[PDB]
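J.: One structure follows; several queries about it will come next.
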Amino acid sequence: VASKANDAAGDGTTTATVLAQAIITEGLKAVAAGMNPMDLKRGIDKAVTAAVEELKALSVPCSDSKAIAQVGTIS
Amino acid sequence: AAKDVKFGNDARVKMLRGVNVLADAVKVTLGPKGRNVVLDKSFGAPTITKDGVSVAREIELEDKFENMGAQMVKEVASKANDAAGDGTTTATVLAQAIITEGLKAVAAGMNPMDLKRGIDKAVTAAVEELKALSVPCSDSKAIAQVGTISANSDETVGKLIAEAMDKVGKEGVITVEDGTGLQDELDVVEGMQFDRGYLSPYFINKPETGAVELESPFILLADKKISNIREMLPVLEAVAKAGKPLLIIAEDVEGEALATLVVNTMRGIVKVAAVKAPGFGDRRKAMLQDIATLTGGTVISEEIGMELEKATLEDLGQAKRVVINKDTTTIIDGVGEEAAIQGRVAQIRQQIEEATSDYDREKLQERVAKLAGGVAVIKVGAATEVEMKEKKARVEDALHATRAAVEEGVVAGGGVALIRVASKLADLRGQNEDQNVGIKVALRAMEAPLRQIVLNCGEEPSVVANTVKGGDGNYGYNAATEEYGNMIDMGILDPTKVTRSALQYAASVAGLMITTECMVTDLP
Amino acid sequence: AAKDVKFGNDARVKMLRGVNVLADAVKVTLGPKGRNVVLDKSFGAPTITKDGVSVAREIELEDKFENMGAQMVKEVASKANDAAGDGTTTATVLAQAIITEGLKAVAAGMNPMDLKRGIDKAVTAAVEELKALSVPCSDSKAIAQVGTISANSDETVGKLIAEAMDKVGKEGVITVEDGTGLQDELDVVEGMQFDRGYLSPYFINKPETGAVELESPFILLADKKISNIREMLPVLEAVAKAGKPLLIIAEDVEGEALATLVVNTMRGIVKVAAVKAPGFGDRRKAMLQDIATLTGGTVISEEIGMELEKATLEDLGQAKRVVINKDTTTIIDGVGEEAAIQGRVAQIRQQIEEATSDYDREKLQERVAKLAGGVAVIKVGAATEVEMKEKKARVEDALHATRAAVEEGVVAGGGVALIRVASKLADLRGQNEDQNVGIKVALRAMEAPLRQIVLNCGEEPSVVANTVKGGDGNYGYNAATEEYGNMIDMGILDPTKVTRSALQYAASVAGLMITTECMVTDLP
Ligand SMILES: [Mg+2]
């Protein structure tokens, strides 16, 4: 995950890693509850497709020098 | 002594392996078609047995911890039996069932407090469903029936049990003696039973019943606590040369006189036993006099000055028999005069006129019932001693199970009841989704006793269970004959007490374990 | 014997692991919703307990050192309990909390002497804030209230405690006996209590209370030291054949007669106990006569020639009961004449006229109070013995906690008080920035008890804490019902003594450890 994040984005590799560890921890806990893993997967995936759509919505353009310098800075 | 301390997971993994060993040994005997367990014995050949209680008694593990695990379930499961008359194995099989799945969950990362709450809810619900599914057992026809089924299709036994309850009431005291002839007898005689157990397991002369049977003994009735053994010798030596045993009822018997009496019976001269006097305070004053009247003895009071040293055989009471167990004492056939007992009846009957409180009128009413109510004895007859001393035990079994049916009714006996209720409350939910896991754990655990019976028979358990579940009411599988039907009509029934007690006790200990964070024991 | 000696870091790393094992075992029981600890036992089934005091008692570690660490905390935490009536577990949980973080700091390279100073300042400040947050508990309305809350919502208990303090004063002596009927009684009777403990833990006949209860015994009043056991036999054999126990009050009892008496009770014939006479020098001369008067006995003086060999039963005093513990002896219902006691009252009342010093007038005043002031006994009534012998203990609990509320007021009980003061003094500073670390360590340690209670319930601790911190005064979280509110109104309150004592003792031992440079113990 951390590796792929890096090749595409260039940043967020830690976040990516922290999310992945989280889904896994919680996933496996459900698998141990008798849940069907292949369905937990379909759920996760659907939740993600939706979250991606929602992020597209929230995103506002970033074009002025001041905004750019800010992402640079936090980065 | 330095201890070894285990925490959290380690503690629980240990506790689990322990219980799994106990359950795995004991669960294989469960059906009417149990597998056998071979129990080694020092001198002579081993013992082969299909009997869980007997297997359990033998289990003790090397790895303390593991041991505690098993000894904990063993205790709980024993108490089911103490409070019903059966269930010990079921208790165990169920306990294992929850614990295994519970512990697996907590170890998986789920909330122990929620998991327990769920288990407890499902149990509550199931105890309700059980009361509903229970078929009442109230009239003489049903008493006799449940008696005969329990004594293994023996109409003559059920007749007797029903006749006893017919004579002394459903609450009245019923005991079983050895018969003298071929014929069964049922006599009613002046006697009493009170809620007090032996003061040491070392008085037990009948290892089988785990009880103390005494033959036409004298009864000592002391008002004080018995610590010193010096005031004993004037009377304890007069009953030594009278050949007969001796019963002691006093405020208590303290270590000093107790431990001397304990080793004085087993390995010793005069065989005696002692129990605390019934009630407390002002009650035991008059409650002890009640026994004195019945047995034709005298109360050694402090407020009169009488001491134990100044007492003879003449001062003591007498009965033809008496049985003491874990928590019950019952005396049979008191030598007390018919005039003396009737006189004391009229004395209390009067005192009931008071009605100063509904408490006092009820507490004096209990003393009347005990005294004037008497005890019904069943002498069991048969053709040969081997055949008789056996039948006696079988009656004692049925008597037990009957008193429990009279109380809470009866239900489908193949672990069928348990599967039934569990199928009813399949919708039950909680707040936490961990609380749900908790319920589903306990639900699934309720299919265990049946699934096990079937497996001990070599039949597909999945399959049998699924079809029992597809039915309703007391429809189940009879493992002995491999046919489905109405379990009660087929005469495969547990009393409701026992099935519930098994569930509840299994459930308690299981929860107790899911909530254990620490274990403390001596160094290997 | 050759010792093993550890220094500095090694010694402390050991001590830490020690305390961590004690705390980790004991802290899991803390809430009203504790997890259980399984405590093994030799014969029979193990013990499952939610009770820290009981767990702590069992802890002893193999690795001496480690052991010392735990034994140290144990002793301190026990003393909290000795000086309040509760707090043992809180004492421990807090002690762990400082020690862990303290020791981590010193090991990190910071000044032990500063770290301690900071801890001590924070505690000082917190004890102040506690006195502020405390609510007085002075009038009969509040006494009864705190009594009922402590006995678990039982109005009838609080009534009795309040009635006792109402009768014998807030300072007066109050004991609890077993009730004879269903009704509670409160009698006042001629008795006394003085600050003297048993001369050996081996006289204890009530392992539960850790006390010595004796039934209508004789009292021996000797003026000399008791070393030899030969002068005992004339009296100790007359009370052997009187069946009753015997209390010894003398200047002292030396190893020679003591060790013979010690093994003479446990495993022995006559059950007796002995305590030093109250006061010293000229006081105990007349102070012992006071007891003689009350009990109707004679003082065996040396200045008259009387020796112990020339003494009978007639010379001894008597009471209906007496209880001795770690440091307190109290006698109940002396057989002493009403004429004789009133005569001795008028004798001292006179002597108060002296006023040679405000010391002498006060010291004679204390003897009057003890003698003429009497002891208030509470006979506890109930429906059944199991129910009663239980209620009795519950009253004894409430009585304790009440006496402590009367002394220093009450506060929010969920570890809430502690979190409150800790949020108040968040600005507190020292000189050294290591001294700051010391404060921040102690501050953080004060959230431990609450954070633990919450955790024992499976609730987010961070979250509950944060919201209790966001309120004021006695607003807190009640773990038993999972609601927030005013802890006092919801009846979750600790006496102030106990909360303070817990904090101070935890703080002492923690500091002691941070300043330890060397440990000395026997070779493995
Ligand atoms: Mg970044």
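In chain C, numbers come from Swiss-Prot; the residues present are 2-525, in order.
Cβ coordinates are placed from backbone N, Cα and C, and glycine is handled just like the others.
Below are the features listed in Swiss-Prot for this protein:
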{"type": "MUTAGEN", "residues": "C:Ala2 to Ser", "note": "Complex stability is significantly decreased; when associated with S-76, same residues as in M.tuberculosis"}
{"type": "BINDING", "residues": "C:30-33, C:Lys51, C:87-91, C:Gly415, C:479-481, C:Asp495", "note": "ATP binding site"}
{"type": "MUTAGEN", "residues": "C:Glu76 to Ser", "note": "Complex stability is significantly decreased; when associated with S-2, same residues as in M.tuberculosis"}
{"type": "MUTAGEN", "residues": "C:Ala109 to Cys", "note": "Forms inter-ring disulfide bonds. Prevents ring separation and leads to the formation of high amounts of symmetric GroEL:GroES2 complexes"}
{"type": "MUTAGEN", "residues": "C:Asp398 to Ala", "note": "Can bind ATP with normal affinity, but is defective in ATPase activity. Binds non-native rhodanese, but cannot release the protein"}
{"type": "MUTAGEN", "residues": "C:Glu461 to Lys", "note": "Temperature-sensitive lethal mutant. At nonpermissive temperature, the rate of general translation is reduced and a defined group of cytoplasmic proteins are translated but fail to reach native form"}
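Relative to the rest of the structure, where do these features sit?
T.: In the three-state DSSP scheme, C:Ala2 (mutagenesis position) falls into the coil class. All chains included, 4 other C-beta atoms sit within 10 angstroms of the C-beta of C:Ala2 (mutagenesis position).
The secondary structure of C:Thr90 (ATP binding site), as reduced to three states from DSSP, is helical.
Residues near C:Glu76 (mutagenesis position) in space but far in sequence (CB under 8 A, at least 6 apart, same chain), listed by position: C:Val510.
The DSSP secondary structure for C:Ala109 (mutagenesis position) is coil.
All protein chains considered, the CB of C:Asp398 (mutagenesis position) has 16 other CB atoms within 10 Å.
Annotation for C:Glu461 (mutagenesis position): same-chain Cβ neighbours under 8 Å, separated by at least 6 residues, are C:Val455. Under the three-state DSSP scheme, C:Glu461 (mutagenesis position) falls in the coil class.
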J.: In three-state terms from DSSP, label C:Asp495 (ATP binding site) for me.
T.: strand
J.: C:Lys51, C:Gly88, C:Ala109, C:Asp398, C:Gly415: which of these recorded positions put a Cβ within less than 6 Å of any ligand 1 atom?
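T.: List returned for ligand 1: none.
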J.: Find the one among the mutagenesis positions C:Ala2, C:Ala109, C:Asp398 whose C-alpha lies closest to that of C:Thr90 (ATP binding site).
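T.: Closest by Cα: C:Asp398.
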J.: Find, among the binding-site residues listed as C:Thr30, C:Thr90, the one whose Cβ has the highest number of other Cβ atoms within 10 Å in the structure shown.
T.: C:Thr90
J.: For the recorded positions listed here, C:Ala109, C:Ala480, which shows the highest count of neighbouring CB atoms within 10 A?
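T.: Sorting the candidates by Cβ neighbours within 10 Å, the top entry is C:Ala480.
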J.: Tell me the Cα distance separating C:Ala2 (mutagenesis position) from C:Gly32 (ATP binding site), rounded to the nearest angstrom.
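T.: Approximately 44 Å lies between the Cα of C:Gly32 (ATP binding site) and that of C:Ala2 (mutagenesis position).
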J.: Quick one: of C:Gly32, C:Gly415, which of the binding-site residues has the smallest count of other CB atoms within 10 A?
T.: C:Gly32
J.: Using a 10 Å cut-off on CB atoms, tell me which of the binding-site residues C:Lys51, C:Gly88, C:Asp495 is the least crowded.
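T.: Counting other Cβ atoms within 10 Å of each of the binding-site residues C:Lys51, C:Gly88, C:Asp495 gives the minimum at C:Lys51.
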J.: Rounded to a whole number, how many Å is the Cα of C:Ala2 (mutagenesis position) away from the Cα of C:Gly88 (ATP binding site)?
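T.: Counting only the Cα atoms, the answer is 38 Å.
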J.: Please report the DSSP secondary structure of C:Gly32 (ATP binding site), reduced to three states.
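T.: Once the DSSP labels are grouped into three classes, C:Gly32 (ATP binding site) ends up as coil.
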